Structure formats: C-alpha cells, structure tokens
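Read through the structure below, which is laid out as structure tokens, and then see the notes.
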Amino acid sequence: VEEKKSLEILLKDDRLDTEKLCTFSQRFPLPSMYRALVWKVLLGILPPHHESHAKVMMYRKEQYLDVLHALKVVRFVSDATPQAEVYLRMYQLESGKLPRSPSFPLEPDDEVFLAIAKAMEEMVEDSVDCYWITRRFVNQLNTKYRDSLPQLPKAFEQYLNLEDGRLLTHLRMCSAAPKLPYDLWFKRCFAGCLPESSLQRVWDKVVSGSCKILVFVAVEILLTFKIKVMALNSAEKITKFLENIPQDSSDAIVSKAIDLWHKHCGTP
Amino acid sequence: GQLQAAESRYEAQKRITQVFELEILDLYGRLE
Amino acid sequence: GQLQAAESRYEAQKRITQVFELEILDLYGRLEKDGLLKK
C-alpha cells in the first residue's frame, strides 16, 4: 500500500517524468486503477503534460472512429464481427496491410495480434484505450524489440541451465527443447497462456522497456511444474502440456518470475 | 505531444483514402 | 501555428475521403442495379 502512494506523487507532476514511471513500473507492480493511465503515458498514447491529455485523447477518438467507419464502408466489418477482429482490421488498415477480403485466411502475424487483442480486452474495458494500447504494445514488439525477441529462445536455455540444469537435461533427453511453444511465449507474450489478472503484471514490465522478463516467466513455468514435466518422456507430450497449463498457479509464477528476473539482471 | 497526435490523424486519413482508392478501382473492374 | 497547419491537412484529407466515400456508395448502388437488369 505504501508503493501506491509513491506513484501518486509522480502522477501529480504537471509534466510527467516518463523516465521515473518506467523505473517504478520495473521495480513495482501497478495499482489496478492507474494501470491504463501509466501504460498510455509510457506507450506515447498520452504525452507527459497531463493538461494535453484530454485534447490528445480527442484526436485518438476521432482517429478510432474514422478508421472504424472506413472499414464499414468497404464492408470489411459488421456488427456481427468480434471486437478483437475489428481491432485487427483497424490495425491492418493503419499499417497498410489490409487484405482484399475478410474471407482471406489469417497469416501467422495476424493471429498473434488477435491473441493479444483478446487479452487486452479483459484488462482494458474502454474500446478506444484497448485498441490504442494493443496497437502500440504490438508495434513495440516489431520495432523496439525486433532484434531482442528472436534471441529469447537461446536465453531461455541459458537461464534454465542456471536454475535447473537437470530439467534442461530432461528436455534435451526427449529432444523437446527445440519444440517448445516459443511463439506462445515470445511472440504472443503469454497471451492465451496465463489468465489476464496475472498476465498484466508481466506486461507492466514489457511496456516499461524490458522484454527479457518473458524469459524468466517461461523459466518459472518449468520450475513450478517440474515434477509434472519430469514424469513425461516425449517432446509431443511435453509441448501439449505447456500449451494448456494450470491457471490457478499463475499468480505465484509471475511473482517468482519477477524476483528471478531481478536476481539475474539486477535492475536499478 | 499534441502535434504528434495531429499528424497521427492525418496519416490515418491518408491510409483510409488509399483503401477507398483500391476499393473503387476494384468496383469499376467488376462493373464491365 | 505548426499545429494549425497540421489540422488543416487532416481536414482536407477528410474531405477527400468523404468524396471517395460517396463515389463508393454510388458504385455499389450501380452494380446492385446491374444485378436487377439480369431478371
């Protein structure tokens, strides 16, 4: 509870120090009420001057409506379309990769967006905030982390070795190491894997500038379900388990994963 | 800050135009 | 000053869009009528 008050001090500045909001979000978990605000400031959706906030959100609102309306003009979306699919189509239009028809199949990258859009939907209730956060969150993965994300699978082994080499050995025994759901962990950032109440505490860190956190979440999953995994003896049996993990343990997993991340990377 | 958002609006409108442009061309092509 | 000019650009592009918008609506309407000449 003492943590929440120190944040409110940062939020009272007429001009928000984005640097300090990161270092806070890195160290501490965000209060539920302030999550949307902080994420928006860090992602550049809102500027640091919180007198402009109202005026800027107006632009973001008009943009949302303009785009959405355009999709209805070209018969790309109707009221029957799910909201996550709408956000996808809006994102495609804004980034200039709208296909010719809705019937055209969805490519791998589109299904990543769709998984995240569904996760964000539970975290953020406002349609406009949800879209804009999803947008900038996913855009961050393909720009700020374009060269970082592909190197996480290598790091996942390296750091698992440092916490439990025998478990790593067992994975390599079953030739299961190469077939782990790396795309679920490091392209979708655990969207569809962990429940959103826990997952958002992970995304606190991803927004605030660190993608390496995702590795230590993945590591902690294996540590947590060690006994269960060591019982299995097939790459296919192992992967199938990791794609449908128990949802009740995820609260602990995230907490432990953050400690693990702080331990190995020694954040300021 | 405010200016970035204003340019965001312009760019987005530009993209809408380009989509409509192609939709029109597609429609002319169909009507033949 | 700079922002005013940026909003000027937005409004103008909006106008272009809304012209294309009515042209599209007109075109959909025409190709619907060409389906009726079939019967």
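To match Swiss-Prot, the residue numbers of chain A are left as they are there, and the shown ones run 22-289.
Header entry for method reads X-ray crystallography, 3.1 Å.
The backbone N, Cα and C atoms fix where each Cβ goes, and this holds for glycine too.
Listed in Swiss-Prot:
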type: DOMAIN; residues: A:50-231; note: domain 'Rab-GAP TBC'
type: MUTAGEN; residues: A:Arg96 to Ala; note: Decreased interaction with TSC1
type: MUTAGEN; residues: A:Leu114 to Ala; note: Abolished interaction with TSC1
type: MUTAGEN; residues: A:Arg121 to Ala; note: Abolished formation of the TSC-TBC complex; when associated with 81-A--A-84
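Structure with Swiss-Prot features highlighted.
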residue	record	DSSP (3 states)
A:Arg96	mutagenesis position	coil
A:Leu114	mutagenesis position	helix
A:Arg121	mutagenesis position	coil
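There are 12 other CB atoms within 10 A of the CB of A:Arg96 (mutagenesis position), with all protein chains counted. The two recorded residues, A:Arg96 (mutagenesis position) and A:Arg121 (mutagenesis position), show a Cα separation of 11 Å.
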